[PDB]
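Take a look at the structure below.
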Amino acid sequence: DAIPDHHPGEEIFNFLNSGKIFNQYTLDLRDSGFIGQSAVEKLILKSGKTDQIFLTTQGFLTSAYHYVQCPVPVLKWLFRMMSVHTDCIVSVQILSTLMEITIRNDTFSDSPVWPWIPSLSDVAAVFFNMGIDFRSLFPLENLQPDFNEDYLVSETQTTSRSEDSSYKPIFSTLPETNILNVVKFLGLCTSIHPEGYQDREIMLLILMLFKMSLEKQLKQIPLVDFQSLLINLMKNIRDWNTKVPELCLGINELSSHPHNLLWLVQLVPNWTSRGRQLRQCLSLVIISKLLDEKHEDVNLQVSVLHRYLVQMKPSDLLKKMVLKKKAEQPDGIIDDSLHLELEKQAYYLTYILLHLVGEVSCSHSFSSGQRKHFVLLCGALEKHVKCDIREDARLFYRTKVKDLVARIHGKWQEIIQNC
Amino acid sequence: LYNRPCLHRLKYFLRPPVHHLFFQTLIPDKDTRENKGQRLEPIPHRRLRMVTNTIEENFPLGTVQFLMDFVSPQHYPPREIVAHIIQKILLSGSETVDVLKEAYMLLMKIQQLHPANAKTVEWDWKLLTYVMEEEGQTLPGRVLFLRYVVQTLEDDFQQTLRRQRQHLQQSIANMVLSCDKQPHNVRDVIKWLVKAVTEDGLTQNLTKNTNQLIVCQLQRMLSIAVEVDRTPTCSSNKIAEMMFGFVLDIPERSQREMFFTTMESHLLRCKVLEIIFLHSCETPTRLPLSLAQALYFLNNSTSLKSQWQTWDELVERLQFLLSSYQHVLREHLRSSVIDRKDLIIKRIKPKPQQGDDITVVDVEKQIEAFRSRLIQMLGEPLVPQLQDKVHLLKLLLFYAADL
């Protein structure tokens, strides 16, 4: 299709490298080791291996932890199991147990030791075990974590007191369920204990979550809890205004294909003020980037958008790409077929840009003079975009872009007449 | 020393929902209170006009997009729009999966922003029955429809439980799942559950997950049903007797194991196990439910495939029974939910129950007696799996609710 309607996605997870740290045949709460005095611990350390999973699923820990804090390694191993167990029902039950024990302890745990929440090391450990590379987890060299991959691997392995078995992938297909429980638990801890993370930690978490969302085989699975966790995290940050532009640039830098950037613009929630701020600022950054405009410290927005619209003339971009490809191509000769291919590329680019204009234009505060801007804006669309577009029945992409412009015009006209 | 929120409101129903959007309603402070400040409204007339236009030209994708852009914290779609999106698109059997994706996002946004109540719900039990029972229709959107249904039920139950201090007359569960009033619906959901469990696919993969998720959803509906009325005990008894016969005839074992493992309502599983055990014992027992009764069943039960597998199964049933017994004793599930809220807030302690007066010597003697009986009826050495199971039961009994 000349213009696919959804972001192509990319291959983030690799199955053959998924599960290099630990699996379900390696995690036991016996190995943690504690002074066995209460019947709980005595039973646990006298219990077998499958009795462990049986006790977890049927809420035995929840029964036995009504008035006593659960030891931190217990929760850590529960998190590990929820992340790594193949079966869906066992994973859901383990997650339920984790939520229940955490909530109860917190309701009884007034001690300075806050409820356990996986530090960035823990989340990185689980995700890397799932098969996410370190650079994939953190793809912006400017912002990197406080540790390195080797530290994580060695620490997690030694704590888990193995080439013996030919390493099969722990998952031969997208571990949707486990990822969902992990993100749900992350949202829970973020919502219950907001100040448990540092601003830099929050930014790293946003970056890794957004990068993960770009997965190829995750296109068909609705990521609502992703949005919930995003809402919580955005609400958590303390230096908001200062931190916005850095985050915007970070999201901009993740990938090159513009449709993916459009995806991440669409994916962020837009029913909370900070979400709208992020959306509009990210759209501005993207439009600045794509048009080849120099990043010179991007009412004046009205003239800037007018400049853009002038630049988004399909013929203008077509000729620009013609020049660039001719310079690149050793010969510099373009056939009708390759001409039409570049036409498809330019139409795709223009489609994306008009989408970004649609998102940025939306606003809730307006002075009277803003009318004129909108009057100009639509005019530009009519003049700088619509007129240069010539309808061709055999060419549906032209119709798609024309109708898109028509919808933008309709929304802007409605907003204008609302006054 | 951080100002923790009023966490009490999360204890009422700790069981797993489908989505945790409730985290957005925890804060009883300036943020949420000022957010609710504005009085809500419907989609403006002109916006409504354009969206209906979108409806007219059979372009569902445009409808979902436009609705997504227009739905906001100060506006909601008219009920007719919700009905259109659900019936016309979500359960339409022609379009592509991405349309269902966008539809799901749309419904989730609506539910997150606007808490659906009784006077605003869209679906009706007739539609649920159509989508589920009327085979010959393999609707790809069925799973998402069920997820939406369960999410709506859970949200409504939580909201009504919070708001209403002395009644539940205005809840979706009350008027669509109360056993007293619509027991046939309870029968139908139990039938659907046993059907789904019985659906083959395990022998010696993607749709297996579908059956698992729908089964968990049905278990959630049963669990809520067990609480909808005032008294959990009578409803649990009714449900247990209606499901006893159905569970009886399940052909294979793994299906029964899945049925019991997935059980959510602890009281329901306790009652089911007690009823089946009593039905499987020659001499009836008048002792109430307690550890003494657990040993009673342990001794006088029998078998209702080499028999060691059956004995294994009974061992697992007894462990389930003991776990559920501990859970009911600690959670005070017997009382109603509305007053259970006050009970948990006051943090009152449980009390010992008649029939719990046993010592370690008793359990040791009983376990040795059962070992002897099993050897006599089967011999030795026992199957290693059976050995491990009896050992696990030994430790669990040794727990003996040691006070």
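Since chain B takes its numbers from Swiss-Prot, the residues it shows come out as 425-628, 654-753, 760-858.
Keep in mind that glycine also has a Cβ here, set from the backbone N, Cα and C atoms.
Looking at Swiss-Prot, you'll find the mutagenesis B:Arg473 to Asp noted as follows: Loss of interaction with SMC6; when associated with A-477, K-480 and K-481. According to Swiss-Prot, the mutagenesis experiment B:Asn477 to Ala carries the annotation: Loss of interaction with SMC6; when associated with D-473, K-480 and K-481. Experimental mutagenesis at this site is recorded by Swiss-Prot as B:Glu480 to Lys, annotated: Loss of interaction with SMC6; when associated with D-473, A-477 and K-481. Here the residue is the original one, but Swiss-Prot notes a mutagenesis experiment at this spot, B:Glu481 to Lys: Loss of interaction with SMC6; when associated with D-473, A-477 and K-480.
Looking at B:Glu481 (mutagenesis position) and B:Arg473 (mutagenesis position), their Cα atoms lie 13 Å from each other.
Rounded to a whole number, the C-alpha distance linking B:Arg473 (mutagenesis position) with B:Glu480 (mutagenesis position) is 11 angstrom. In this structure, B:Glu481 (mutagenesis position) belongs to neither helix nor strand by DSSP; it is coil.
Neighbours of B:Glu481 (mutagenesis position), defined as other CB atoms within 10 A of its CB across all chains, total 9. A sphere of 10 angstroms centred on the C-beta of B:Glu480 (mutagenesis position) encloses 8 other C-beta atoms. Distance across the unmodelled 25-residue segment, from the CA of B:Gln628 to the CA of B:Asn654, is 13 Å in the deposited entry. Around the Cβ of B:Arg473 (mutagenesis position), a 10 Å sphere holds 12 further Cβ atoms from the protein chains shown.
Listed in sequence order, the same-chain residues six or more apart from B:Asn477 (mutagenesis position) with CB atoms under 8 A from its CB number zero; the list is none.
With 6 residues unmodelled in between, B:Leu753 and B:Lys760 have Cα atoms 13 angstrom apart.
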